[PDB]
Amino acid sequence: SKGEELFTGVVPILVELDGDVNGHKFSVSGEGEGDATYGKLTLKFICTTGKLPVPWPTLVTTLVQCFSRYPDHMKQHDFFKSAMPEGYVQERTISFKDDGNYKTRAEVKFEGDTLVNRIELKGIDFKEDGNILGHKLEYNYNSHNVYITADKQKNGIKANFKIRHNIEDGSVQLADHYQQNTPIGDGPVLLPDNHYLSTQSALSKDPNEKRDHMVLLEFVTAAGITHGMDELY
Ligand SMILES: [Mg+2]
């Protein structure tokens, strides 16, 4: 697709999130860049309202899959870039096992030459001292696959996946993700065969930053589609 042309180099990224979890209101602003050639994201997020009322790892998935590296042989399956520059709406339900849920709505689009992710997050039915509001989740992140399928009726896609958040006692907090993406513009998009995004995420801190924040290095690579290239060798 035509949109893929927008991603051949380093693209600046801005992320802005407004959240309410159990009446705890907060905002996050992120800045960095993406280079889809390497499936690579480098971002720093700051909670601009004070202390973040949920653990940072629980927000990683909400906080630009247009930066995934789609191998050449699978580029006809890249919905995300094909919707650019007009963008897409991304909605999720994130169900924390034995606890509350996030509902998110985002618009991901270009503003000039910057890729912007604007998000509203609503969390309900969290337990006062469960793993989320009780801050019992380690500051780390496990690799996962995002399983994508076409939704041709909506001219878009759906995804399903499980995030496993490590609890500080050695256990796991499951976060089931259900996702839908639909284009903002009316131009044609790519509707993919089933495949997945292999995602690896590393969380860190800026040693000179006093605000509540998260430094993220993430690699995202599309996979899962059959090719006959081995025959070439
Ligand atoms: Mg109720």
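Shown for chain A, in order and in Swiss-Prot numbering: 2-64, 68-237.
This deposition comes from X-ray crystallography, 1.4 Å.
Backbone N, Cα and C define each Cβ position, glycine as well.
Taken verbatim from Swiss-Prot:
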- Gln69 to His: In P4; leads to no detectable fluorescence. In mut2.2; shifts fluorescence lifetime from 3.03 to 1.94 ns; when associated with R-30 and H-145. In mut3.3; shifts fluorescence lifetime from 3.03 to 1.88 ns; when associated with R-30; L-46 and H-145 (MUTAGEN)
- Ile128 to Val: In EBFP2.0; shifts the excitation and emission spectra to shorter wavelengths and increases quantum yields compared to BFP; when associated with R-30; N-39; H-66; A-72; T-105; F-145; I-150; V-155; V-171; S-198; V-206 and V-224 (MUTAGEN)
- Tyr145 to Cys: In mut1.9; shifts fluorescence lifetime from 3.03 to 2.74 ns (MUTAGEN)
- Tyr145 to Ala: In Cerulean; leads to improved quantum yield, a higher extinction coefficient and is 2.5-fold brighter than ECFP; when associated with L-64; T-65; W-66; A-72; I-146; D-148; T-153 and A-163 (MUTAGEN)
- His148 to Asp: In Cerulean; leads to improved quantum yield, a higher extinction coefficient and is 2.5-fold brighter than ECFP; when associated with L-64; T-65; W-66; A-72; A-145; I-146; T-153 and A-163 (MUTAGEN)
- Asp155 to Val: In EBFP2.0; shifts the excitation and emission spectra to shorter wavelengths and increases quantum yields compared to BFP; when associated with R-30; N-39; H-66; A-72; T-105; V-128; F-145; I-150; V-171; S-198; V-206 and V-224 (MUTAGEN)
- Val176 to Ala: In mut2.1; shifts fluorescence lifetime from 3.03 to 2.50 ns; when associated with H-145 and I-198 (MUTAGEN)
- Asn198 to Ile: In mut2.1; shifts fluorescence lifetime from 3.03 to 2.50 ns; when associated with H-145 and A-176 (MUTAGEN)
- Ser202 to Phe: In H9; increases fluorescence at 395 nm excitation; when associated with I-203 (MUTAGEN)
- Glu222 to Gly: Suppresses the 399 nm excitation peak, leaving only the longer wavelength peak at 475 nm (MUTAGEN)
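On the structure: features taken from Swiss-Prot.
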{"residue": "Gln69", "record": "mutagenesis position", "DSSP class": "helix"}
{"residue": "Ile128", "record": "mutagenesis position", "DSSP class": "strand"}
{"residue": "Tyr145", "record": "mutagenesis position", "DSSP class": "coil"}
{"residue": "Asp155", "record": "mutagenesis position", "DSSP class": "strand"}
{"residue": "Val176", "record": "mutagenesis position", "DSSP class": "strand"}
{"residue": "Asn198", "record": "mutagenesis position", "DSSP class": "coil"}
{"residue": "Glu222", "record": "mutagenesis position", "DSSP class": "strand"}
Spatially closest candidate among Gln69, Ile128, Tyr145, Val176, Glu222, the listed mutagenesis positions, to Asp155 (mutagenesis position) (Cα to Cα): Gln69
For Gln69 (mutagenesis position), nearby residues of its own chain (Cβ under 8 Å, 6 or more apart in sequence): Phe84, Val150, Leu201, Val224
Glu222 (mutagenesis position) and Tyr145 (mutagenesis position), Cα-Cα, nearest whole angstrom: 10
Sparsest Cβ surroundings (other CB atoms within 10 Å) among the mutagenesis positions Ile128, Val176: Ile128
Minimum Cα separation from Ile128 (mutagenesis position), reported as the residue among mutagenesis positions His148, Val176, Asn198, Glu222 that achieves it: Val176
Among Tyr145, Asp155, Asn198 [mutagenesis positions], residue with fewest other Cβ within 10 Å: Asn198
Distance, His148 (mutagenesis position) to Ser202 (mutagenesis position) (CA atoms, angstrom): 6
Listed mutagenesis positions among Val176, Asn198, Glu222 whose Cα sits within 10 Å of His148 (mutagenesis position): none
